[PDB]
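The structure under discussion appears below in the form of C-alpha cells.
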Amino acid sequence: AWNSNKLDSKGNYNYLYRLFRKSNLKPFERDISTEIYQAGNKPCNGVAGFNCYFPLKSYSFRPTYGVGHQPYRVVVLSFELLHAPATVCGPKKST
Amino acid sequence: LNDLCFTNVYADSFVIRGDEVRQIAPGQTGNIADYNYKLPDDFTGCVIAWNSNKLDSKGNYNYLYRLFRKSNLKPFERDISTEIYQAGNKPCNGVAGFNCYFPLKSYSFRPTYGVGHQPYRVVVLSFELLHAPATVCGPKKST
Amino acid sequence: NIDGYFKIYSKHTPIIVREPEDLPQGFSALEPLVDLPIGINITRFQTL
Amino acid sequence: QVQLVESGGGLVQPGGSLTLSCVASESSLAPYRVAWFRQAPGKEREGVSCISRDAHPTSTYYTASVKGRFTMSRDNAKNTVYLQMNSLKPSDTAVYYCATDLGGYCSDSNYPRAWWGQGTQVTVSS
Amino acid sequence: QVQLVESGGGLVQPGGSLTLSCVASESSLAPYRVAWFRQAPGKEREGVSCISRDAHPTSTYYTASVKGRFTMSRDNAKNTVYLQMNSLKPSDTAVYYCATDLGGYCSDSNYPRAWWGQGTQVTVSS
C-alpha cells in the first residue's frame, strides 16, 4: 500500500463502490453485476422504488474529507511458491 | 528431586498471608502476588511451606506490604521502590494529602487473629538441570 | 509435457530426392528450442 | 412479513430520559439493519437512528438532532432494539416508529423502512 | 490520554435495572484495568467496582454496598466496559464515573484513578 490521496482526490465518484448486493463475498469472485438489491416481494424492475435502493452511493472524495475517506492506493499481489517452474526470480549481480 | 542434580538454585524469602499461596501460580494474581511477589510464566521449581503461624506471632509491621505500587512489575525484578503512588496531577510531595495513600497499612498481625491469615511464610526455589554443571548433588550412601 | 513443463525440439535439413513415400535414412538430433512452465492437462492433438 | 412493536413512550418532563424498544416477532432481526423513526403530527416521517446487522459504531448512524443524546443497542437473542433517550427536549415529542428491511448495513442517509410497528408516543412536557 | 464516556444512567424506580456503558476511545482498554465510581452530591467519590485486564472474578472486585447487585462486562472488540444495574435502590442515586490507568489488575482496595470520564447520572426514585 501507499498514499495516493493527494493526486487521486480532486470528488471523483467514478470508482464507486457497491453497497447493495445479494450476499457476502466468496473466494475468487468478481462483483460486476450492477443489479439493484431486492429487499421486498415486489420486483425492483422500474428503477428506484420503496425498500429497494440502487447500490450506488457516494464514497467521499470531496476535499472537505481530507485526512479521512481520501483514497489510499493499496494493491495485493498473490504469490505462489514451489507450485510451477518459477518465472520471476530476484537479482543476483556480481558478474 | 533428591536424585536429580540441579544447578544454581536461587532461594528467596517472602512473608505472606497464606490465603493466596495457591494464587501465586503463573497467569493469575493474588493480593500479595500482585503486590510484592511475582513468579515467572513457567518457573522450574517446587513450592515448600510450613505453618509459620504459632511461632512467628509475637501489630508487627516490619514485614509490611507494598499496597500502592505504581504499576505491574516485569519478569525477574525486585521491589526496591520506596516512594508514593502517582494518581493526580500534582506531586504528592508533603506527606498524605488529597488523592494519595501511603502504602504503609496494617497487614493484619494482631493477636486476636488467631484464625485470620496468620503468617504462612512460604519458601520457593528455582532450579536448573543441564544448564550448567551441578554443584549440590544427592547422596548415595551404603559405604 | 511432463511435471508442469513443455519442451519443443526442432531441426531442419535439406532434401536430396522428392520421395514422399518414406523417411530417408539419416541421423538427426533434435535440440531443445523452447521450454514452458504451464501446467495444462493435455490429452488430444489437432493440426491446422 | 416481520412485524414490530414500539413501546416505552409516555409523559416525561423536559431533561428526562426514556428507553424505547422495538420488539420483533416471527422473524429474526440479527442479519438485518434496524432504524428508528419519529413522526409528530404536521410533519413528514424523519429518520432518528439506524443500527446495522453488525452493530458497529462505524455502521451506527444517528441524525443530527439526536447526536450525543440518543443511543441504541440491539439484543439478538430477544430480537429487539432500543432507542435510549438522554436529556429529552420538547422538540423530541413525536410518535416514534421502528422499521427494518432485508438490508444489513445502514448509511448516513440509508435507513430500512419496510415493516413498521404501531409506534409509541413520546411526550416531553410538564 | 485516554478519554471515557459514561452513558445509560437515568431515572429509575426502586428495584429497577439499567446498564452503564463506559465508552473508551483513542485507546484500548484491553490490557488495562477499569473501575467504576459514583459520586452523589454531598459525598466524596467512592469506588463501586473494578474489573481487570484478565476479566477474572479473582481479579474482579465489588465494594460492600454493591456486592450481589451490580455487575460488569467488558468486550475488548468495542472497547467499552459495562455496569449491569440490578435491584437499584435510592441509595445508589449518584453520578457514576469510570476510571482506568496503566495498571491491568484490580484489587479490593486498588482501583484505577488516572483518567476519568464525564460520568453518568443515575437516579432511583418515583
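What you see of chain A is 435-444, 447-531, where the numbers are those given in Swiss-Prot.
Placement of Cβ uses the backbone N, Cα and C atoms for every residue, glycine included.
If you check Swiss-Prot, you get these features:
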{"type": "VARIANT", "residues": "A:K444 to T", "note": "In strain: Omicron/BQ.1.1"}
{"type": "VARIANT", "residues": "A:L452 to Q", "note": "In strain: Omicron/BA.2.12.1"}
{"type": "VARIANT", "residues": "A:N460 to K", "note": "In strain: Omicron/BA.2.75, Omicron/BQ.1.1, Omicron/XBB.1.5, Omicron/EG.5.1"}
{"type": "VARIANT", "residues": "A:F490 to S", "note": "In strain: Lambda/C.37, Omicron/BQ.1.1, Omicron/XBB.1.5, Omicron/EG.5.1"}
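Location within the structure of each feature annotated in Swiss-Prot.
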residue	record	DSSP class
A:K444	variant position	coil
A:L452	variant position	coil
A:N460	variant position	coil
A:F490	variant position	coil
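A:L452 (variant position) and A:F490 (variant position) have their C-alpha atoms 12 Å apart, to the nearest angstrom.
In sequence order, A:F456, A:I472, A:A484 make up the list of same-chain residues 6 or more apart from A:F490 (variant position) whose Cβ falls under 8 Å from its Cβ. Using a 10 Å Cβ-Cβ cutoff, A:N460 (variant position) registers 6 neighbours. Here the CA atom of A:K444 (variant position) lies 31 Å from the CA atom of A:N460 (variant position).
The Cβ neighbour count for A:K444 (variant position), using a 10 Å radius and every protein chain shown, is 8.
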